[PDB]
4 protein chains.
Amino acid sequence: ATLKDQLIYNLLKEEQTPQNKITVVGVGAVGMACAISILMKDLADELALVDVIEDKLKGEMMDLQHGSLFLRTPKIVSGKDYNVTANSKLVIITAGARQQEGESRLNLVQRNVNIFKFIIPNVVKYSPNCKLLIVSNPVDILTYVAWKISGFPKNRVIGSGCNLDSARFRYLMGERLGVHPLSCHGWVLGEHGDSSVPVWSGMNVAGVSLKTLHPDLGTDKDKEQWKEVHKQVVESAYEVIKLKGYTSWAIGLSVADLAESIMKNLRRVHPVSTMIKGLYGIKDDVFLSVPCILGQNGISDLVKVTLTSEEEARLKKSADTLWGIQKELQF
Amino acid sequence: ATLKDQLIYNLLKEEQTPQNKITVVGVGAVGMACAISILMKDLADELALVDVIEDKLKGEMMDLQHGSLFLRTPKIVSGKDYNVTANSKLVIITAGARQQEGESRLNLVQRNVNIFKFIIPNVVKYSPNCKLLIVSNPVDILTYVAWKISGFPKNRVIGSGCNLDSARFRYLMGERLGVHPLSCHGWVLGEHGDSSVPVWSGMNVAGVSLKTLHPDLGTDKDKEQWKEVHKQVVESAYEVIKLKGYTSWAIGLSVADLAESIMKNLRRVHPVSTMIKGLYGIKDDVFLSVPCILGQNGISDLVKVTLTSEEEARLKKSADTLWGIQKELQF
Amino acid sequence: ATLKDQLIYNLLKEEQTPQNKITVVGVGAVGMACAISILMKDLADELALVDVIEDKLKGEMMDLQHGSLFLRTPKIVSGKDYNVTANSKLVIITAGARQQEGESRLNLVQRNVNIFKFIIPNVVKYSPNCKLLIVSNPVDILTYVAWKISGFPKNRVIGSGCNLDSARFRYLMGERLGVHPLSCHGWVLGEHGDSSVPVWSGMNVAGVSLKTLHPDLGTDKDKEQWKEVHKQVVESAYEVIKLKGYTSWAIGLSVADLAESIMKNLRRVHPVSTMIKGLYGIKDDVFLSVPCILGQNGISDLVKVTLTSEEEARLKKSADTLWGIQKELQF
Amino acid sequence: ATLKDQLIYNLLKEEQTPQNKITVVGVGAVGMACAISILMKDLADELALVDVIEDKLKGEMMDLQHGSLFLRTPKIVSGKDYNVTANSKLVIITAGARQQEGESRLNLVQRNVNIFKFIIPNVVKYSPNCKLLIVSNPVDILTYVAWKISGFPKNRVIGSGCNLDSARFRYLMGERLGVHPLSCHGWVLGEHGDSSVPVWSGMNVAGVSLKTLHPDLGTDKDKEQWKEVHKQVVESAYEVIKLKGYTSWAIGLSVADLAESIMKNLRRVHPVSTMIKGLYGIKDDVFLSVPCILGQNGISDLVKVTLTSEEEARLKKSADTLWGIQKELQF
Ligand SMILES: NC(=O)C1=CN([C@@H]2O[C@H](COP(=O)(O)OP(=O)(O)OC[C@H]3O[C@@H](n4cnc5c(N)ncnc54)[C@H](O)[C@@H]3O)[C@@H](O)[C@H]2O)C=CC1
Ligand SMILES: NC(=O)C1=CN([C@@H]2O[C@H](COP(=O)(O)OP(=O)(O)OC[C@H]3O[C@@H](n4cnc5c(N)ncnc54)[C@H](O)[C@@H]3O)[C@@H](O)[C@H]2O)C=CC1
Ligand SMILES: NC(=O)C1=CN([C@@H]2O[C@H](COP(=O)(O)OP(=O)(O)OC[C@H]3O[C@@H](n4cnc5c(N)ncnc54)[C@H](O)[C@@H]3O)[C@@H](O)[C@H]2O)C=CC1
Ligand SMILES: NC(=O)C1=CN([C@@H]2O[C@H](COP(=O)(O)OP(=O)(O)OC[C@H]3O[C@@H](n4cnc5c(N)ncnc54)[C@H](O)[C@@H]3O)[C@@H](O)[C@H]2O)C=CC1
Ligand SMILES: O=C1C[C@H](c2ccccc2)CC(=O)[C@@H]1Sc1ccccc1[N+](=O)[O-]
Ligand SMILES: O=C1C[C@H](c2ccccc2)CC(=O)[C@@H]1Sc1ccccc1[N+](=O)[O-]
Ligand SMILES: O=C1C[C@H](c2ccccc2)CC(=O)[C@H]1Sc1ccccc1[N+](=O)[O-]
């Protein structure tokens, strides 16, 4: 007798299990930039949002839902409880705590571990077979933490790692050459952020190695100072923090790009953080960025990049420092 | 020579104008949501941002730029100076002061009018032939204002109006019926916000009028209280503001939708605010939302919705109220 | 070591059951138009092609594969053997002969029924839980045939039906009003092709019913002869056959649109052909087009369009003719 | 007052010109593949079709028009007369004779040059400012011809060239390495034909040079015979032609990729047919493919690829062969 029943005849009310569901944990600026970019790329048939701040969480959910007319993602849900995350193919973690003035790395990392001790087991409960994509900083250590806590095989725990660093690098490279960043190739690997390593040998347009054309490239004897492109990648990040307080759009776009490869099983190669034990003479359980093949199983393969001695030593130093912190952590 | 000259043999120097340039004025949450949505829909070959807060502006510009690898908009610029906006096809105004503790509505309006007194002349100067899309509140008044100051013909001055209202209506309608909002048709017209008017006669799925099936629809005696759907539209806005402090994603997406029709000359029909003088017995210079055809020269046509007497009287009261404020405004 | 093994370290080998797979059966002009449209809308992670002409099938597969760089569908396969179709979510049948000179109605149908007796079991064997979307003509009858042979519930057997008829109608309607077809709403229902029914009561822009503004809409004495729009839909089809020999692009696009709603569980409403027994005084097992909600489980719901006496009689007359052929078929 | 006048109020008439008009000359298999690819990528606000066969032309136009509901290109036009092509930003030429099974593209010169003597002046007459994108075979030679006839500066005369050959190369390379072609980098330059040159020295994944890992790469001594990958690229057209009579989908996608860079001023790098005078000691006005930066002024820059001695010798052989043909041509 109702209006819905006058208007619509139902053939059946079966099942309803999402096929391409994504969860974002943490609805700060980063989380929401991930959400919007993922929504506008039509990657998911369901999106779930989780946070501990319940008002903010509900408000962000509602705001996205109100744009449903202009999207092709028919179900957006949110909640403090992880039942809303059930059956996710991909779970993206941006949650964590902010470092404070004077706080040690060890103490900041330990705080995030304690946070992950609540997040990860509940993610796993409701999506045992998902891929985990860790964005929270320090991303290389927290990828390790998520791997450790989740018990997932290595291929399904991915750190955003040097994906943002490389995108920034390619942007700057584009600007200098007057070429779209898509056609400017170059890889920043190792530890995300301050200690990242630009691999000068790979820097190229149309297969033409910039290093080969200009052997001083990357060295201090370069009159054109191409090393500065990498230094401006790092300066860029501090500047964006200083100017707007946080970074959101670029990270969100980059994470959506990782999600596309994973959700559509593309097997594209991205610079992301993976268990690096057994490479570059690293013998500890540490995660660092190398180019990885990303698809439906997460990281199925990785590329073995030939590094100069200086590049190797820089990754190996990063690995030593990360393990130094990691081995003092309490799970 | 330089590495660049070793790599690249140039045929042509003399650069052209961007051909599909958009400017967003005001990089608050609304402006930046508009921006990301426009970038991800590939509507512009250049995007300009303007604000008066210089640090924020630069920071937002850089953050977007850093995502360039994942976009197809080759030039993103910003500045306080409107020379960065030159030759825009479309300028979206989201700049606004927010109402302060104890401030009256009239005084709030007047402060936004003062902001437009500076913005509009600057926009006109550098893009004399653009379309103006006004989002800033109160949107119906501020669209009138923008029209009056710019001296543009009414086809090139468009207020976001009831676009968001209608999008929200259709999301709720879709949730009630279990149908994607794209296939749920309903129009909210008139004054944006609290005083907006749901046109129950046009509410339909698949051309099957809900009012024809359920004559009580939209009345107090409606046994199923479908009038609450519009109540919830208005409640939603207050709740989102209560929960997260502002709205961004939905308005950003709805503005990109308008921008698409305009930039791609689609001639789709949208509920936006336009000069209504001479319709529904309204005789004052006021802007209210009706379904308009949007394209290359802005609003080329409007659809003449058959309204009930009650419906007309509601638009007329909105018009009287808006005109009443407008004649006390200092230009 | 192979170059591959020197370049790439493998973490695990594969290989998940297909997750978002579509099959197209019949790689003639319609089949291949569907394929390219599906490929360009990023709806599948694997596309399989089947035909009985083996070289042609291989050539079409390779031509698509050669475009792989510009696509986001990582696996394209084909073969005469239906093992290439395993674990498809959606199987689109565009296989068949065409209406011959001299040959009646019942004989052409029977030649396609014979084709279907081989195709359908093979499809069902390798994708027992797929949705079937039938395009082959006469489409309403062959959808029935697919349903009977497959043994699938009715929600999982969909005929393209009046999806194309309705697109053409809205294209013509938009040409008349100077408005994009997306904003020009109108439903062509019933039997696909010559005997389809334009539902004048639903024809509207922005929920303004044209029948209400112009009560002569669709009648003989209409001074503007709007019945010609529908007559032109039918004439258009005959004209394209006369001019070009076949139709491909419009049907290709229409099908991709249906696939989009199904693959993404959108629950949009489309005019497609479904088992209509129990409606409009119809008491035989026939498929006719009504507006259906399309999603991951095919047709979950249909909209109950109010039809005038004449409209209703035209549907019943189609149903009789359709059943009169169907009772005579040999399975 | 007609129904239209009752429904729609006009603010202003006067027709505007399109902003992003594209023309396709020849509505054969290639032309129409180009069309559908361009339409589905939203590159144009007007598409114009031209051919000498008037019935096929109109039929193909109509078929495209009938899919308008599913597109975002509001106007599609066709005609024998080049007045339909006026104001084109980009004009794509796909008209003329194609290869029979086993036939060389170089056997098409007399036929297709004589066709170009009528087509090109007509195109230039109505769109004197357009970019020309030549697809008709033999493409490198006809790009030279189009340049000589048109009197355009060479930046605005672009041959589709080896974009497709490189796309096929990267697909094949992708299959061998288990990586998406987008992440497999490798260039095939020179003639779009038998004399094309694979640039082994530039092939890489994630900037890791395959030649450094595998010094015999591409040589006769190669144990994995990677030269066979190039051989397959050379033979591709013949193989597909033998199987399905012609090739269409891959070139359609290739052409749309090129059109995107041009129309959206991306400045991406693509191997396209252009004048290579001044590189590798070539003095002749020969057109063949090298990587070019493509944008709104067409080819703005050439990338100077560093070729090995053997690579460069092969490219010069290609240039000699093509120039022997080009230089005998009479205008
Ligand atoms: N990998 C990379 O390249 C980049 C990483 N980041 C990192 O991303 C993280 C997030 O960035 P922002 O959004 O700007 O910080 P934020 O502090 O604004 O957002 C964090 C959110 O996580 C939530 N949260 C905290 N504990 C939670 C819990 N136990 N369960 C669920 N949610 C919880 C907070 O309530 C908050 O909403 C930071 O760690 C940041 O450093 C940022 C940029 C780039
Ligand atoms: N039409 C609609 O449906 C909706 C309209 N709105 C309106 O959008 C406007 C903006 O929203 P928010 O981003 O949340 O406000 P906001 O206060 O966070 O941001 C406004 C920005 O405008 C800038 N601005 C102020 N004066 C300026 C000037 N003279 N030149 C350039 N920039 C200037 C501010 O500096 C600030 O960055 C408000 O008026 C709001 O009411 C919001 C939601 C929906
Ligand atoms: N529902 C609609 O609105 C429309 C339906 N159609 C129909 O689509 C069908 C096909 O159209 P065209 O591509 O133009 O026909 P076509 O004759 O060019 O191609 C048909 C293909 O089916 C193949 N085929 C035949 N037997 C087969 C089998 N046992 N297994 C697999 N494949 C087999 C043929 O080899 C051929 O490649 C026709 O029935 C046509 O009437 C066409 C336009 C619109
Ligand atoms: N550059 C590349 O990678 C590729 C180039 N091709 C070439 O594309 C060309 C066309 O191939 P198809 O479309 O398969 O051939 P098609 O035979 O299917 O169609 C060619 C069209 O050209 C038209 N035409 C002939 N003379 C004309 C004139 N004077 N003005 C306007 N139109 C005219 C014909 O009427 C016909 O419709 C051939 O030269 C072919 O070799 C084909 C594949 C790839
Ligand atoms: O932008 C960011 C904001 C924030 C930050 C931390 C430390 C210093 C500065 C900024 C968190 C991040 O990890 C990035 S990303 C980053 C951070 C430092 C250096 C380089 C990068 N990067 O991605 O290129
Ligand atoms: O959501 C909004 C945030 C903000 C607001 C103002 C007043 C009250 C509540 C909220 C500004 C706006 O104009 C909208 S949009 C809006 C606002 C009020 C009522 C209805 C709508 N709407 O679009 O449906
Ligand atoms: O375009 C078509 C080509 C072909 C055809 C059959 C019968 C007569 C004419 C043409 C097959 C089809 O099913 C249509 S679709 C069609 C066919 C006839 C009338 C109306 C339509 N239609 O979809 O609007």
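Chain A is numbered as in Swiss-Prot, which gives 2-332 for the residues shown.
If you check the header, you will see the structure was determined by X-ray crystallography, 2.1 Å.
Just so it is clear, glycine is given a Cβ too, placed from its N, Cα and C backbone atoms.
Secondary structure from DSSP puts A:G29 (NAD(+) binding site) in coil. All protein chains considered, the CB of A:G29 (NAD(+) binding site) has 17 other CB atoms within 10 Å. Feature annotation from Swiss-Prot assigns NAD(+) binding site to A:29-57, A:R99, A:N138; the stated evidence is experimental evidence.
Around the Cβ of A:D56 (mutagenesis position), a 10 Å sphere holds 13 further Cβ atoms from the protein chains shown. According to DSSP, A:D56 (mutagenesis position) sits within a helical segment. Among the mutagenesis entries in Swiss-Prot is A:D56 to A, noted as: Abolishes interaction with MP31.
Non-local neighbourhood of A:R99 (mutagenesis position): empty, since no residue in the same chain at least six residues away has a C-beta under 8 Å from its C-beta. Mutagenesis annotation in Swiss-Prot: A:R99 to A, described as Abolishes interaction with MP31; the structure shown retains the original residue.
Record note (Swiss-Prot) on the mutagenesis of A:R106 to A, K or Q: Increases binding to FLCN. A:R106 (mutagenesis position) has a Cβ environment of 14 other Cβ atoms inside 10 Å.
For the recorded site, A:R169 (substrate binding site), the DSSP three-state label reads helix. In sequence order, A:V234, A:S237, A:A238, A:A251 constitute the residues six or more apart from A:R169 (substrate binding site) in its chain with CB-CB distances below 8 Å. The substrate binding site annotation in Swiss-Prot covers A:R106, A:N138, A:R169, A:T248.
When secondary structure is read from DSSP and collapsed to three states, A:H193 (active site, proton acceptor) falls in the coil class. If you take the C-beta of A:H193 (active site, proton acceptor) and look for same-chain residues 6 or more apart in sequence within under 8 angstroms, you find A:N138, A:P139, A:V140, A:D141, A:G160, A:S161, A:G162, A:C163, A:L165, A:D166, A:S274, A:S290. The active site, proton acceptor annotation in Swiss-Prot covers A:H193.
Between the C-alpha atoms of A:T248 (substrate binding site) and A:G29 (NAD(+) binding site), the distance comes to 11 Å. Fewest other C-beta atoms within 10 angstroms, among the binding-site residues A:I37, A:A45, A:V53, are seen around A:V53.
With a CB cut-off of under 6 A applied against ligand 5, the recorded positions A:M33, A:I37, A:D56, A:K57, A:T248 are reduced to A:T248.
Each residue contributes its Cα atom, and for A:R106 (mutagenesis position) and A:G29 (NAD(+) binding site) these two points are 22 Å apart.
Residues from the set of recorded positions A:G29, A:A45, A:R99, A:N138, A:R169, A:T248 situated with their C-beta under 8 Å of a chain B C-beta: A:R169, A:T248. In sequence order, A:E61, A:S249, A:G253 constitute the residues six or more apart from A:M33 (NAD(+) binding site) in its chain with CB-CB distances below 8 Å. Counting only same-chain residues six or more apart in sequence, the Cβ atoms lying under 8 angstroms from the Cβ of A:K57 (NAD(+) binding site) belong to A:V28.
Long-range neighbours of A:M41 (NAD(+) binding site) (same chain, six or more residues apart, CB within less than 8 Å of its CB): A:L72. Taking only the Cα positions, the spacing between A:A49 (NAD(+) binding site) and A:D56 (mutagenesis position) is 16 angstrom. A coil conformation is recorded for A:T248 (substrate binding site) in the three-state DSSP classification, outside any helix or strand. A:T248 (substrate binding site) is surrounded by 22 other CB atoms, counting those within 10 A of its CB over all protein chains shown. Within 10 Å of the Cβ of A:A49 (NAD(+) binding site) there are 28 other Cβ atoms, across all protein chains.
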